Amino acid sequence: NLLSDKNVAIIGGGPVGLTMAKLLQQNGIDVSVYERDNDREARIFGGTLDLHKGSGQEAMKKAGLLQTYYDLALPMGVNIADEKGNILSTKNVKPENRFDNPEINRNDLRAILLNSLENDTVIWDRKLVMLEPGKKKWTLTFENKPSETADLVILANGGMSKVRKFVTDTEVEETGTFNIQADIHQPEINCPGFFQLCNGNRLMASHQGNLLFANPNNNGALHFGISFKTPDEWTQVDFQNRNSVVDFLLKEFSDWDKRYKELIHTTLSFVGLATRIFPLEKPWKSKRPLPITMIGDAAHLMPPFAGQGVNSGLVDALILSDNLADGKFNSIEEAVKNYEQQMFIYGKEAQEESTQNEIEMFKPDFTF
Ligand SMILES: Cc1cc2nc3c(=O)[nH]c(=O)nc-3n(C[C@H](O)[C@H](O)[C@H](O)COP(=O)(O)OP(=O)(O)OC[C@H]3O[C@@H](n4cnc5c(N)ncnc54)[C@H](O)[C@@H]3O)c2cc1C
Ligand SMILES: C[NH+](C)c1cc(NC(=O)CNC(C)(C)C)c(O)c2c1C[C@H]1C[C@H]3[C@H]([NH+](C)C)C(O)=C(C(N)=O)C(=O)[C@@]3(O)C(O)=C1C2=O
């Protein structure tokens, strides 16, 4: 093993960093995960994730966690609707497709990963702020906590990682769209009309440049997203004030059936975020002081409009761990390089599809 008298620091305990830690730990490699979250019960905001056969599910299979993923995940139909609430198309789960890509809740996935690892693999309340290369080890700086050291740092700390300079100078870019997200609890009570329009399936509608998506059953909460081209005026809506977000959305959704408006009216709080991409446009630095790399959204953040996200990141996990597993290479450096080479190819394919589908969907006359 290349890592024999060494240790690995994974920065970030997302699904990709925790899968990374598991695939390494089952090969006897000494890894820690350093996670900003205060403790393992912190709520992860967001929709559900779906792991695909051939990618995500391969990583889970390699981890021995596939069946656990299946047990906790929920396959779902898809309804496409118009702005008037007409169902244009219903695609139900067929028994033979049940396992293709079942929806799992993000805390549920994290709990599966965390349970899979040895005790104290993950070190909570650790926010990496600085990285410094030493003689033979990285020194790792964490806000108000002891510093630590590692032979190999894997950055897994998501799309907005601030500690990427030693791998690449490339910067995150805005793509021109924007997403507003929210949860509604007791959706059967609080948005009955909309809840009944979803009728146990996911829901998508498209009208005049505004896209609505919803999953009515993320562990009992409805999660919806509203996406659109960033208005040129923007920020001129304040996501801390629910009144200004409501006003903006009721204006944009004036044309839409009352059931969708009710959705907006009953939401307590909204999260706004500009869509971003970390583009795989140019090779990463070949001159590097010590072995360091990136996986997941740290490596290839891309728009979430073709289901590309976590799966390609799980594949990074699989490919990197296989590579670091063997004496197949002469050096950690070579193992990292080979991984980075494959990831550029399937990464860039994914980003091309995200971008392309993003262009496609926000064409004024788009129809699902
Ligand atoms: C609105 C939206 C919808 C999406 N829908 C889908 C979808 O349906 N399907 C899909 O596959 N993908 C989807 N994605 C993308 C998906 O969420 C990401 O690909 C996935 O979560 C990336 O996993 P990750 O582990 O690389 O990063 P993350 O999930 O971002 O996790 C990074 C982890 O690092 C921790 N961290 C951050 N900074 C630090 C630090 N300095 N020190 C220590 N720890 C740190 C964070 O706490 C977080 O725990 C969506 C994305 C968005 C924005
Ligand atoms: C083209 N759109 C419609 C699309 C396509 C695919 N599938 C593919 O691209 C598959 N690629 C093939 C066709 C196999 C080559 C898709 O897989 C998806 C989507 C839509 C998104 C919407 C995402 C959204 N994000 C942007 C916040 C969101 O709010 C929700 C939600 N439930 O509230 C989503 O579900 C969303 O995350 C998501 O998962 C999408 C798709 O999965």
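The residue numbers of chain A are those assigned by Swiss-Prot, with the residues present covering 12-245, 249-382 sequentially.
Note: Cβ is positioned from N, Cα and C throughout, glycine not excepted.
Database features (Swiss-Prot):
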BINDING   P26, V27, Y45, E46, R47, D48, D61, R117, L139, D311, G321, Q322, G323, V324  FAD binding site
BINDING   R54  NADPH binding site
MUTAGEN   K64 to R  E.coli is more resistant to minocycline (MCN), no change in affinity for MCN, decreased affinity for NADPH, decreased growth rate in E.coli
BINDING   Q192, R213  substrate binding site
MUTAGEN   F235 to Y  E.coli is more resistant to MCN, decreased affinity for MCN, slightly decreased affinity for NADPH, increased growth rate in E.coli
MUTAGEN   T280 to S  E.coli is more resistant to MCN, slightly increased affinity for MCN, decreased affinity for NADPH, decreased growth rate in E.coli
MUTAGEN   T280 to A  E.coli is more resistant to MCN, 2-fold increased affinity for MCN, 4-fold increase for NADPH, increased growth rate in E.coli
MUTAGEN   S326 to I  E.coli is more resistant to MCN, no change in affinity for MCN or NADPH, increased growth rate in E.coli
MUTAGEN   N371 to I  E.coli is more resistant to MCN, 2-fold increased affinity for MCN, slightly increased affinity for NADPH, increased growth rate in E.coli
MUTAGEN   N371 to T  E.coli is more resistant to MCN, increased affinity for MCN, decreased affinity for NADPH, increased growth rate in E.coli
Measure from the CA atom of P26 (FAD binding site) to the CA atom of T280 (mutagenesis position) and give the result in Å, rounded to a whole number. 31
FAD binding residues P26, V27, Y45, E46, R47, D48, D61, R117, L139, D311, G321, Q322, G323, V324: largest Cα-Cα distance, in Å and rounded to whole number: 29
Per residue, counting other C-beta atoms within 10 angstroms of the C-beta, which of the recorded positions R47, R54, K64, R213 reaches the highest number? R213
Rounded distance in angstrom between the Cα atoms of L139 (FAD binding site) and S326 (mutagenesis position): 24
Checking the contact step here: among the recorded positions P26, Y45, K64, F235, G321, which have a Cα within 10 Å of the Cα of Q192 (substrate binding site)? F235
Other C-beta atoms within 10 angstroms of the C-beta of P26 (FAD binding site) total 27
Which recorded positions of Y45, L139, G321, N371 contact ligand 2 in the sense of C-beta under 6 Å? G321, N371
Among all protein chains shown, how many Cβ atoms are found within 10 Å of the Cβ of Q192 (substrate binding site), not counting that one? 19
Note: in the chain of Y45 (FAD binding site), residues six or more apart in sequence with C-beta under 8 angstroms of its C-beta are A20, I21, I22, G23, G24, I134, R137, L139, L151, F153, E159
Among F235, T280, the one of these mutagenesis positions whose Cβ has the fewest neighbouring Cβ atoms within 10 Å: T280
Minimal Cβ count within 10 Å, across the mutagenesis positions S326, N371, points to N371
Do me a favour and check the Cα-Cα span between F235 (mutagenesis position) and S326 (mutagenesis position); whole Å is fine. 24
Across the binding-site residues (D61, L139), the Cβ with the fewest other Cβ atoms inside 10 Å is that of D61
Lowest local Cβ density among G321, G323, which the record lists as binding-site residues, within 10 Å: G321
Among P26, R47, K64, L139, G321, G323, please name the recorded positions whose Cβ is nearer than 6 Å to ligand 1. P26, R47, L139, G321, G323
